[PDB]
Amino acid sequence: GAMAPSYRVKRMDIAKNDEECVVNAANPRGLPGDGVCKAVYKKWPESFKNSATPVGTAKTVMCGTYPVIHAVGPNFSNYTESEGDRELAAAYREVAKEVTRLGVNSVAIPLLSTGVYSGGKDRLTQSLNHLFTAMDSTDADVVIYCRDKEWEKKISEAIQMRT
Ligand SMILES: [Cl-]
Ligand SMILES: [Cl-]
Ligand SMILES: [Cl-]
C-alpha cells in the first residue's frame, strides 16, 4: 500500500505516467481505438494480446512486467442513461479489484466514458464520482490523467473538497 494513500490529477498524456500500472479506456474488442486507447496502444502494444473483454469489466495484460488494466466503459450512444450509469460504475469496481490483486502502490487512471463514449454529454462529475466510489477502499496512490485545462481545475477542486 501507499504510506498515505492520495488522489492527484495531472494534465498530460497517460502514456508518460509515473505510476506502477495504467488503466486503459479500452474498447470491448481489444482494438487500437482512438484517444487514450490509441496512446496506450502505441506505448504498450504487447498488452493488447487477448485484451478483448465485455462492457463493465476490466482485463489486465502485462507489457513486460508493467500491468495494463483494460477497462471497458459503456458507449452512451448505445446505452440508456440508466444502463450506462450501471455499467460505468461496474467498470470502475473491476479496476479496483485488479489494482488490489496486482499489489501495486500507485495507478494512472483516465475518466472512463468521458470522450467518444460520452454520447456528446459532459460526464466529468458522473465518471469521477464512480471512480471515487470504487477506489476509496483501495490503498494505492491514484493519479487521474486528463487533457483539458478546465477539466484539470474541476477534478482538482473535487479532490480538495473531500480533504
Ligand atoms: Cl503530454
Ligand atoms: Cl471515452
Ligand atoms: Cl479531458
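We number each residue from 1, going along the chain as drawn.
How was it done? The header gives X-ray crystallography, 1.4 Å.
Each residue, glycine too, has its Cβ placed from N, Cα and C.
As recorded in Swiss-Prot:
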type: BINDING; residues: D13, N27, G35, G115, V116, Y117; note: ADP-D-ribose binding site
type: MUTAGEN; residues: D13 to A (Swiss-Prot position 1343); note: Partial loss of ADP-ribose 1'' phosphate phosphatase activity
type: MUTAGEN; residues: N27 to A (Swiss-Prot position 1357); note: Partial loss of mono-ADP-ribosylhydrolase activity; complete loss of ADP-ribose 1'' phosphate phosphatase activity
type: MUTAGEN; residues: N27 to R or Y (Swiss-Prot position 1357); note: Almost complete loss of mono-ADP-ribosylhydrolase activity
type: MUTAGEN; residues: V36 to A (Swiss-Prot position 1366); note: Partial loss of mono-ADP-ribosylhydrolase activity
type: MUTAGEN; residues: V36 to E or F (Swiss-Prot position 1366); note: Almost complete loss of mono-ADP-ribosylhydrolase activity
type: MUTAGEN; residues: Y117 to A (Swiss-Prot position 1447); note: Partial loss of mono-ADP-ribosylhydrolase activity; complete loss of ADP-ribose 1'' phosphate phosphatase activity
type: MUTAGEN; residues: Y117 to V or W (Swiss-Prot position 1447); note: Almost complete loss of mono-ADP-ribosylhydrolase activity
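What Swiss-Prot annotates, mapped onto the structure for a quick look.
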{"residue": "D13", "record": "mutagenesis position", "Cβ neighbours (10 Å)": "14"}
{"residue": "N27", "record": "mutagenesis position", "Cβ neighbours (10 Å)": "21"}
{"residue": "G35", "record": "ADP-D-ribose binding site", "Cβ neighbours (10 Å)": "14"}
{"residue": "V36", "record": "mutagenesis position", "Cβ neighbours (10 Å)": "24"}
{"residue": "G115", "record": "ADP-D-ribose binding site", "Cβ neighbours (10 Å)": "16"}
{"residue": "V116", "record": "ADP-D-ribose binding site", "Cβ neighbours (10 Å)": "16"}
{"residue": "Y117", "record": "mutagenesis position", "Cβ neighbours (10 Å)": "23"}
Reduce the DSSP letter at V116 (ADP-D-ribose binding site) to three states and note it down. coil
Around ligand 2, within a Cβ distance of under 6 Å, which of the recorded positions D13, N27, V36, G115, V116, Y117 show up? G115, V116, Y117
If you measure between the CA atoms of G115 (ADP-D-ribose binding site) and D13 (mutagenesis position) and round to the nearest Å, you get 14
Show me the subset of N27, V116, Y117 whose Cα is within 10 Å of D13 (mutagenesis position); these are the recorded positions I mean. none
Hey, how far is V116 (ADP-D-ribose binding site) from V36 (mutagenesis position), Cα to Cα, in Å? 10
May I ask you to report the DSSP-based helix, strand or coil state of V36 (mutagenesis position)? helix
For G35 (ADP-D-ribose binding site) and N27 (mutagenesis position), determine the Cα separation and express it in whole Å. 11
When you measure from each Cβ to the nearest atom of ligand 1, which of the recorded positions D13, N27, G35, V36 fall under 6 angstroms? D13
How far is it from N27 (mutagenesis position) to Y117 (mutagenesis position), counting Cα to Cα, in Å? 10
